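Reading through the structure tokens given below for one structure.
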Number of protein chains: 2
Amino acid sequence: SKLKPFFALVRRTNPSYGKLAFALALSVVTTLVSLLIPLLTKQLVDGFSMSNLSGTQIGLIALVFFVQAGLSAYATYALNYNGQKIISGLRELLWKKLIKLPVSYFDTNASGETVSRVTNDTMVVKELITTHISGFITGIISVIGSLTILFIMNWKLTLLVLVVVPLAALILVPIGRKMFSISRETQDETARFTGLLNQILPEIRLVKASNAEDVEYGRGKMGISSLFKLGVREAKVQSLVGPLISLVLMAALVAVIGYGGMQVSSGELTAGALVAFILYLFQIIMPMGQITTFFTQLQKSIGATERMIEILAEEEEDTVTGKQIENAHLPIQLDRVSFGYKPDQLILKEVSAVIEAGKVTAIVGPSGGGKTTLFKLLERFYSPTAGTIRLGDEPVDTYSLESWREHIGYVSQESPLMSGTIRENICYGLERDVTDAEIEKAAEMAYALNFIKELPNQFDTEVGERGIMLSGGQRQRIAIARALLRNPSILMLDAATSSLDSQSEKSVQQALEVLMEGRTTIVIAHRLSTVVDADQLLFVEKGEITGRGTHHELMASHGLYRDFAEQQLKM
Amino acid sequence: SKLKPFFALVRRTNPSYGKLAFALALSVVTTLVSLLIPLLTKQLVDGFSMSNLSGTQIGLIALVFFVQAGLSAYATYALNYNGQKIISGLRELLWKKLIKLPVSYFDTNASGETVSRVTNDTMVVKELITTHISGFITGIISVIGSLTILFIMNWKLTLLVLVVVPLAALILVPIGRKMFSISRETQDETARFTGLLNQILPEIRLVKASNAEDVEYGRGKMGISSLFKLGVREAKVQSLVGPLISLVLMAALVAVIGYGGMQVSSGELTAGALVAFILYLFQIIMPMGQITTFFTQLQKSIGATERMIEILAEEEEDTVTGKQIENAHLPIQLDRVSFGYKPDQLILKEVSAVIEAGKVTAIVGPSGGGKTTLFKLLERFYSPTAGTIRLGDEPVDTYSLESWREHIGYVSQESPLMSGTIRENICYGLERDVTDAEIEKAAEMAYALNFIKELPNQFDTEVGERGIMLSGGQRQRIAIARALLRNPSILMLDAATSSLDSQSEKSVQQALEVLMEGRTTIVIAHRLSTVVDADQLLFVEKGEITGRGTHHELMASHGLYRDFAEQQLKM
């Protein structure tokens, strides 16, 4: 059944089903060659006297090894190469989907867990396909055909003793499991002792100050004594297991080998059959581990595939919405917007607001209310189900979300840089324009080129893999220049105006007030600089609008009664 | 040479020599028995038909096996039991040392590395001693005896073949090493890709703002392409190495046992000898690897051995210093006190100050000032070298430090508590007095019976692993109450007064003041409650005494002014 999802995925990785079959059959004939190997040695033993035909048989055996090696090598290379093509396809599709579609909240599920899933689960799937789909088939064919050749070579003989030996081995194994259990308890208790020590040391200050080194020495002694008793336990078990292991194993080996010798010395027809038997039981034992490993890893592989298809399931979309985009200059309207999170959580309720077009307007929200949610609603990652943010007499959703975000003036103080150089900022500003060679021209025009440390270079200025060797204000003004470059039509502001002085704060304030004056400006912050800057301001509390109007007597009085208490809470 | 420190440490262990000798000789006996084993099988197989007397012979085989197993078991039990005894001795010595002598500075080295040192190095030493000394002697004996009896068995034919086969194995090994290295290069690029994805992920919100989804899709595709490139090389190397490994190993084994069979059909010196040789050959594989293991872990542990003596190296002093402490109510004097963390560092320079008996004391310190080291040397954890700290005309260096230490009391900022219950703190308030059964009544006197009458249980109420069951305020109050009761002479702390408000702050302040109408106090906190409760107010700057005099006028003029007024403005 799970083969259905597994094959669905490998079908999503579409083009190598014939080469894989080639590889599998070549591996099969490889194992058959390995089966052949003993018999030529058997003939060699049969010759036994002269060197000429013995030399010919040596030639044959060397040739057959060489064929086995070459063909097996080709099979393995083909298998792994195809598998790496497969894994390339998997990662390509997965990354494409995972970046393109899934709107913000899904990556809100987790951060490192997703990329971890991708990496490790892809690796497991690939190793599975190539190594284990080889190994299981080759080994099972090997072992069944091998016991068959044993039946042919040996009757109701020294193959029966062989098959009863692992009976005793299975009787053996649980003893090793018990040893493993005691070992587990051992590192468990050692970790306990380590934790006790970790607790004790940092407070050595109070320990000494109390003159209580003696009771602590006693605590250590107790812990050590407990570890000592457990060590004695492990000792007893280890001693009664190990020699028992050696006993049973060596004894069974002696039984097998010496009973074969009993056959050969008796004149039974087993002397080159004996060398065949030893070689060939060797080839028998070699591949059992592969069988067991496949049996184990199948479960994890299938779970991984389930995870993969789960990640592939969900969907999102952006230009698909429409093309009804216009000049995008109209007041933003929130109409009875109640949609928040999952319809059963309901973090929002009927939130309605009117912000005039081309007007600087900020918001104020509580630390733990709905301010961040209203932020993510203005930036419109969430899909309003109950509420409606009115724009353009209801094409607000209808026109391309890509076109709308193409008008967005996104900015935030937290935002570091994408890895690389300064040019990549405007390359991100690319919208099939590339801004030609108006890139540095605009950098100059809007104050950005005046500022990145006298432009050490226009392209070689490496912003950093992470961006450490640059400060916050620098990157924030880089971003504001980027947004001014993109489209200076609709501006949002997280108000990246924090501790960047009174030089850079006013710098970005005039940047938004001059370059972005007539067009729409939206601010979200906590300080009074933004509330006095904005022409209109609204206030949000318990996930509901609780303030409106201009910001002079209105917001002063809004403060005075309750918002002043809120501010005093902030300080 | 290094065996001399090894012997010195295990001599610090002391009682084991004879028992270890017994065990080692027993293991030698066992390995000789193992050598003996297959000769019995050879006698049996050369017996040959006539399973009757074969019964007696195989019974002799069985008894030899049984005595081998039992002797080996006793050997292993003795080895591990003794080794655990040495581990006990080491752990007790390290713990007694570490807790008792090392003054705070040795811990200021750092914390976690020391406990990791302890646990891991003890484990390594145990494993070394017992497993690897036994194994090294066992293996050398086994392999040498094996080669000798193999001489005596087949001479020039079998030994030459056997010796030359590991020659081809050594030919093999470097290719396996190269495969391993390329595999490591493989995980290197996997981690590179992982880090790229990790970096890009919050950059998903950034790019969804920035609309460069195709740009990042491309970035991921180049990353995947690089991984695919490397995978091709990994594939080629794996394909080359694998078949070559199988080739050499299987073909050489063919050579060996087939030459045996060639001889067998040759009617040379054969039959059970083949059966004998086979057993001996396996008698090599179990020992061989152990040699390798011993040849590594030793040096590992020997460094641990060095590490051990290093911790054992440090020495320190206590109550063997002397005894002169009895009223402990004389003014303390700081006379030219000049010693930082190290004489060369000179964090502290000739600081001189006066504190009269019973006077409250408050110390004002900056973040970068030597305020912490000043407090630590008041704790007398920083040994005076040049300067002199003396109350009672320099007995500080004559009487025992711990004596002054019970005569003083301390509580820190965080003020955690010993793992366990209420009994931890109160019983730590014991100095052979045992404080009868008034501990709870005294706690009541010190306003500590609040959480006695909480009473989840008087003694059974347990705080958890660390003590998170309680809160900062209640832990602070219980600890201070108990310790101040325990030590009513000098009184000292860093004022663990916090956001524990006005109820806890005032209550604990008045309680400690009740503890000290006739007792001396000193505080180095960073607020103003203790200073206005203090009659002398002092400041530290650059490891130098400044800002002395009475609180109100003198501090407002100079002490509480200057940088303190500056940071008050910063408040």
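The residue numbers of chain B are those assigned by Swiss-Prot, with the residues present covering 10-580 sequentially.
Backbone N, Cα and C atoms are what each Cβ position is placed from, and that goes for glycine too.
Here's what Swiss-Prot has on this protein:
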type	residues	note
DOMAIN	B:29-309	domain 'ABC transmembrane type-1'
BINDING	B:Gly374, B:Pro375, B:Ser376, B:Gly377, B:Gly378, B:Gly379, B:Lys380, B:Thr381	ATP binding site
MUTAGEN	B:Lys380 to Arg	Retains 2% ATPase activity; unable to transport Hoechst 33342. Traps ADP in a beryllium fluoride-dependent manner, confirming ATPase activity. Probably unable to undergo NBD dimerization
MUTAGEN	B:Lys380 to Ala	Complete loss of ATPase activity
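Mapped onto this structure are the features recorded in Swiss-Prot.
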{"residue": "B:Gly374", "record": "ATP binding site", "CB count, 10 Å": "19"}
{"residue": "B:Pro375", "record": "ATP binding site", "CB count, 10 Å": "16"}
{"residue": "B:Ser376", "record": "ATP binding site", "CB count, 10 Å": "8"}
{"residue": "B:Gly377", "record": "ATP binding site", "CB count, 10 Å": "8"}
{"residue": "B:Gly378", "record": "ATP binding site", "CB count, 10 Å": "20"}
{"residue": "B:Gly379", "record": "ATP binding site", "CB count, 10 Å": "23"}
{"residue": "B:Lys380", "record": "mutagenesis position", "CB count, 10 Å": "19"}
{"residue": "B:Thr381", "record": "ATP binding site", "CB count, 10 Å": "13"}
CB-centroid shell, 8 A cutoff, ATP site B:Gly374, B:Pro375, B:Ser376, B:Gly377, B:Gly378, B:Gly379, B:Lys380, B:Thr381, site residues removed: B:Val549
Interface-proximal binding-site residues, chain A, C-beta separation under 8 A, candidates B:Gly374, B:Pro375, B:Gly377, B:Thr381: none
